[PDB]
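Just below is one structure, and these are the notes that go with it.
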Amino acid sequence: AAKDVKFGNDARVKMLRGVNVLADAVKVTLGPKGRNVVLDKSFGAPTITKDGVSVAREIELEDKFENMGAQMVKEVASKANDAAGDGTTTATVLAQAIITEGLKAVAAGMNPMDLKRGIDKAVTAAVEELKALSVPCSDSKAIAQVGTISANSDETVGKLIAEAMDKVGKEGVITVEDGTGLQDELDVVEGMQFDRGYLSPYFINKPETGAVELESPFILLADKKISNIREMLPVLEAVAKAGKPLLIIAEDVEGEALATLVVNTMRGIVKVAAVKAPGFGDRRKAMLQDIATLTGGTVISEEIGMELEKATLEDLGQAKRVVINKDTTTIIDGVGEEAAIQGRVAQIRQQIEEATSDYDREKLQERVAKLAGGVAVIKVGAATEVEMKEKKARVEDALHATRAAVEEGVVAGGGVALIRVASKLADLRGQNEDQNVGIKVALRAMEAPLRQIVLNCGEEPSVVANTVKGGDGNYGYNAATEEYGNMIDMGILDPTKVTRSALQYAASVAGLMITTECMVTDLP
Amino acid sequence: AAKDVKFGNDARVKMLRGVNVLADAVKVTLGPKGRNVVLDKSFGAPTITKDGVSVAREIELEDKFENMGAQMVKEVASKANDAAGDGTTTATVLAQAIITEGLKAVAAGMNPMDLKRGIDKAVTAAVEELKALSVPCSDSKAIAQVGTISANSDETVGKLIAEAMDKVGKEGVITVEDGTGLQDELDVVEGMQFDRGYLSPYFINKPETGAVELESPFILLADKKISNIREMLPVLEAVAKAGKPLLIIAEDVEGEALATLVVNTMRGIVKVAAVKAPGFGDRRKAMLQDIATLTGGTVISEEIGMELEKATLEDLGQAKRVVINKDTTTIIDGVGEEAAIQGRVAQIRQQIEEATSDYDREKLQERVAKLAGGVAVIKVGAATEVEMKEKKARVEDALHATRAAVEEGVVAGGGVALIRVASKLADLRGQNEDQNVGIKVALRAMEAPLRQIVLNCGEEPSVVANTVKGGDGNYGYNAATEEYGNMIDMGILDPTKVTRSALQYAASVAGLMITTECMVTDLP
Amino acid sequence: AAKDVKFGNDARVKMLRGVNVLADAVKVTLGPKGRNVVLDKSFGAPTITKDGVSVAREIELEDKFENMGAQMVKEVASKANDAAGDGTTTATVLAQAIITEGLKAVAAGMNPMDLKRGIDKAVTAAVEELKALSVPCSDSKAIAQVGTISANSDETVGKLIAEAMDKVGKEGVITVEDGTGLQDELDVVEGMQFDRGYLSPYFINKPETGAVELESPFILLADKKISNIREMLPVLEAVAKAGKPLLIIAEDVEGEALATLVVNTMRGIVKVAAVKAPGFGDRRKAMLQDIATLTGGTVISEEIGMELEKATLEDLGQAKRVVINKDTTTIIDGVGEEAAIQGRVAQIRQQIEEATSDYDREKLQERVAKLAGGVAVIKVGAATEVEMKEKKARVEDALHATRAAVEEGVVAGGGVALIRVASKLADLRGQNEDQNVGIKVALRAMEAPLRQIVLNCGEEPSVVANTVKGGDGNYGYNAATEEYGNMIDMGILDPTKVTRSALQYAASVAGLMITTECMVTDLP
């Protein structure tokens, strides 16, 4: 494949145009009074929406290079949401902001290396400011507080959320399942979770969630890497006639067996999916056992000669539910006997006796939690199935922000937070004058979001922005009501975490480009 | 296939444009403060990086001819790393440097035959200078020294490395495996290695390494060349239901049986690989046997009537691990009974009694080494699987430089070494004036690396360069800190070996071109 | 197929451009200080080389006609080598030389018929001169002499070569096999050779040699023409399970059976080959019998009813090796019992008793030779496998020249010989003035090689050429050292045979063209 290569401006310019489209197309949907975009559908009527994430999703340009520029942003803007639950759009909005100016500068003659530096500083600083401005969120009050707000005023919601964490704790594992009747339900059941994503997106059965929800399937707990499909045939056929799904946990899976399942499911008879096992090496040993214990399943160790072909359902584990996302597996309600489960706990507990290390003691501990801790669940109750699954959505949302709000507190959410922080460090200087500009850009870029909202609401950006600078603290303008005040009291906020994330990620990608001198790709 | 043919300049010019792209695209990533390039991925998000090696890898031009020029460099610049562990980029950088000027010259009217000559001299000379400036690296101090440095300050690293060599010797065979826990582990075990690479890149299972790591597979010890696949069927199916990989060692393998395996593995059931046997003729005889012993396997000799179809696992050898690269195989931990191995030693040892030659005594000896010498292993301990495998990486790196550092010592690593040597032999003249020029180009080309770094850091090349010339010895400029001093004391150096290699290879290819008068290739 | 037709110039001009490319591209690599050409490779890195033969190989133009002109040269230039072991390039160079001028002439108005004539005379004459200049090569001194020289100074080489011939005679049959150890080995063994080449290029398993080396394969001694594959199945299958190669010898083979084996081998199970039988009619009878005896194989005569389906391994013959080329087959070490062989001799010897003719006696004689004469083999000893097979190469080289040297002595080899002879017959006139010119062209064309070398070395052609004309005998200029002297004493020579060959062949094709008036080919 002969490539097409561009340098300096030629390169950067393309990337710029590229990004812009993305931004210009996704930014118009920002405020609570955002405009809408039309996403043409292949089959049928087009789709109208104001959801930037969706918009962004569809964006892909013909001009490679320009297209790269776009994808480069989308990527990190996604990562932002990935690690905060929102911002996806905002990050993009800022991303442009920076890139645009900083990219004129480089092209104006100014040194890029510094520009980047200047910015990073600005960010770095503002990030602190954010920490300052942030308002703690600890008590079940603060908790239900934010919840209901992010749940859109709905108090019942924030409520459960607070109750929840009040049960399995703030770090506890909470989940959501459609309600069976009209009543909401909160139950705590033997469960567990760990960071480990599916080995194939083609496993997803919940497109809008990019997740995989399975119904009380069986569970496999291998001890080797699974490359060849042969070993499965026995069990794989057992669960086939068992009429239930099946989850797998082991070292890993080579396409041979992997690529097969993927297809075997994506429009195939038995539909199942699998994910690596948590921890590595000596750790994993126990780690998987804990799981066995909990799911009442048998662990197939080759270090025991027991092979996969040598395995029947009696050897599998089982839970009532289980979901997987891009990088996290969690199981609900393990059939494992309390006698068994609890006992295991004793075992471990004991083991923590050695305490030969605050790492080993900390490790055993962590397992104790996962296993003894449990997983709390919720069942969004509702009248109609619509409101039902709808409500269920808002919930999962709120839950997010809340965890975040908890982690890093919260701040003014109309893009306010940024405006504030900016006006703060408005003197902040750098060595090279090229760094000052670097800083300006950064700062002036933080005005973007707000200005954009105002704009999308058909209001005067410059004007609103100004008066917002005047005030202090979480004093801002509520675009949705056109009334200024305490954005937070007015129930308009953003988990400190996300705002930061967004801003950092944008800065990240920005300098990244500002320092890019070459671009390679295929020929048209 | 009707070819397209160009001569003299027509040829050379294309070659030049060709090279430049490669260099202009890979050189921006040189300094510690290098810029980054964006490599477009077919599926998904583009890739940003500052790793020249990666960049280079992706480079391929549409214009054949121009594309040749590029591949021609890539080739030798690769060979450089191949025989030094780094420089890949640098070599390239210099490559251009020379090529550019010397190619204008030829095109200016000057004699090419001389220009080349003039250069080679300059190189020749500078190579010596390097020997001079080169600071030895022998004691375990200098070893863990350089190691911990190339490992990026991490002293724990340079440590194990010194220990290692301190175990199986400087020439001993050291390997690396992921750590089971958090602790690093250094163990010596019955193992071996020999210069013989895979007979198919399509065997690689470690892309970024271009290596084939196999998990305690079975081993084959044939005694013939293998063309037809038949013979395997018995065993090939045995290790199939054995669920383990398998390694082969014999005369060689014709596509018939070879090509089949290639596919058989690249997206195939039983995934395995094979390599030629060390030594030739009478030599190989014992050679292989030695291995058998170590692996506890049986050698299938046709000179015994024994055939492959006539073979069961009881004849395969075994080692917990084994890895192959472009041109070198190495197995780890042979299951052969110590009684056996050690016994075999006795045999050979005695055999050295003949001593009927310092080649035969030398030979028998070497074998004694491989076998009884053993192979040292290292398990990179770490908290996280990320860091873990990450750290593991840096290790293998350091190890490299070290081996090289040992072989030839080390020198100033900021391109410094070159600047130095250049300013040194700055009078150096040649017969034909076309040789002086030849020499200049050469020398002035040595300033390339440094200047480029300075450049990439957004600093004044000409200026830094100058002041570096001023000082002497290993006195240079640390681009990462913007402070001049003892590049070596500042922990900034390069294994004498690599710098030379790089420089020699660059010089090689350059003249090669400068003396190229014709170019053949297919038609667009 | 509608053709495209050109006449006179239209035709000749195309041929000219055609030839030029070939020559301009291959000539640059003539001297010991030749420049190099780059031969693009489909997969991977391009190839750099200074080997005309290779370059030539790759040459094929898009413009049919022009392409023809090229191919026409290549063909004969190859034949040259074919019948001398070198010159391939040189021939081409001269080829151009003549063609260029003489073709201008025809196009200038002069008569073609004479031009050709005029040249042929010049050649004719110069060929004699060459005989004069030629210095014999007979005693084992001159023999080891020239060998070691062509072997590139390596005396050890020229040694064995002299020894060899010193064994089975100058006309004896000598071969080369890789050495088993480090020591060189010369052995005489029951074996034989005869002028008969493979019936398919797709048998070559030794590309760079265009040879077919087979390891101790079985041997078939048929008596009819093999058209149908059937007859083989019994035996073809026995050797399939016997796991060894197989050779055939009979009347001939029709695609039906032929084309099948071709593919059967080229990427196929059983991989073997076959060549026509020595002698025609009455002669072939005995002939094959002699072979049978030697290999201990059975002769399948249809004049005995015995068919091929009616034949087992007990009927095949065997030799430890056997190699075929474009037109010569030779077997090594036939299992035939000495009692049998030596006995077969007694038989023949007697038969020579008849002496009824000096053709019949001569013939019976020859057979005696082939059989009892035996085949001298050599085993290039070497440290490394590289050097080994490498050295092995140079050997075969030397051997060639030596044979030729023997046949016609040797001469100055820097293109010297030609310059000499040229300056000699510098008056030589012709009838038609168109013939004088014919003669000039010819002569002036002999300066080509030398001039080209000097040129490639970056030296003054005109000048050196001049001073060489000045001297006499084998006094020439060594381009490699830039020192004039006795080219032969300086170890720079050419088997009288080759020089001639080259020169004649070039002359051949040249006039051939000069006398061409029409050209036919397919349409673009």
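Going by Swiss-Prot, the residues shown for chain B are 2-525, listed in order.
Header says: X-ray crystallography, 3.0 Å.
Every residue gets a Cβ built from N, Cα and C, even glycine.
Taken straight from Swiss-Prot:
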type	residues	note
MUTAGEN	B:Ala2 to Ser	Complex stability is significantly decreased; when associated with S-76, same residues as in M.tuberculosis
BINDING	B:30-33, B:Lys51, B:87-91, B:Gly415, B:479-481, B:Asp495	ATP binding site
MUTAGEN	B:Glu76 to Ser	Complex stability is significantly decreased; when associated with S-2, same residues as in M.tuberculosis
MUTAGEN	B:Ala109 to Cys	Forms inter-ring disulfide bonds. Prevents ring separation and leads to the formation of high amounts of symmetric GroEL:GroES2 complexes
MUTAGEN	B:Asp398 to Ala	Can bind ATP with normal affinity, but is defective in ATPase activity. Binds non-native rhodanese, but cannot release the protein
MUTAGEN	B:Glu461 to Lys	Temperature-sensitive lethal mutant. At nonpermissive temperature, the rate of general translation is reduced and a defined group of cytoplasmic proteins are translated but fail to reach native form
Chain C contacts among the recorded positions B:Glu76, B:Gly88, B:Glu461 (Cβ under 8 Å): B:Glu76
Among B:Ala2, B:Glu76, B:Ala109, B:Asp398, B:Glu461, which are recorded as mutagenesis positions, the nearest neighbour of B:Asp495 (ATP binding site) by Cα: B:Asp398
Spatially closest candidate among B:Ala2, B:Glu76, B:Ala109, B:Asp398, B:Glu461, the listed mutagenesis positions, to B:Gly415 (ATP binding site) (Cα to Cα): B:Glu461
Lowest local Cβ density (other Cβ within 10 Å) among binding-site residues: B:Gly32, B:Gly88, B:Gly415: B:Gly32
Conformational class of B:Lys51 (ATP binding site) under the three-state DSSP mapping: coil
Cβ neighbours of B:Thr30 (ATP binding site) where a neighbour is any other Cβ within 10 Å: 23
Among B:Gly32, B:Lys51, B:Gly88, B:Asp398, B:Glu461, which are recorded as recorded positions, the nearest neighbour of B:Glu76 (mutagenesis position) by Cα: B:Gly88
Integer Cα-Cα distance in angstrom, B:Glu461 (mutagenesis position) to B:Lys51 (ATP binding site): 21
From recorded positions B:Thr30, B:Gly32, B:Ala109, B:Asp398, the one whose Cα lies nearest B:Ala2 (mutagenesis position): B:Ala109
C-alpha spacing of B:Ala109 (mutagenesis position) relative to B:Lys51 (ATP binding site), in angstrom: 36
For B:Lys51 (ATP binding site), the number of other Cβ atoms found within 10 Å of its own Cβ: 18
In three-state DSSP terms, the structure that B:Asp495 (ATP binding site) belongs to: strand
Among B:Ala2, B:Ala109, B:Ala480, the most crowded of the recorded positions [Cβ within 10 Å]: B:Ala480
Using Cα positions only, nearest of the binding-site residues to B:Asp398 (mutagenesis position) (B:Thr30, B:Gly32, B:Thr90, B:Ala480): B:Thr90
For B:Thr90 (ATP binding site), the number of other Cβ atoms found within 10 Å of its own Cβ: 25
Lowest local Cβ density (other Cβ within 10 Å) among recorded positions: B:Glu76, B:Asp398, B:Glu461, B:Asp495: B:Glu461
Secondary-structure category, per DSSP, in which B:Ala109 (mutagenesis position) falls: helix
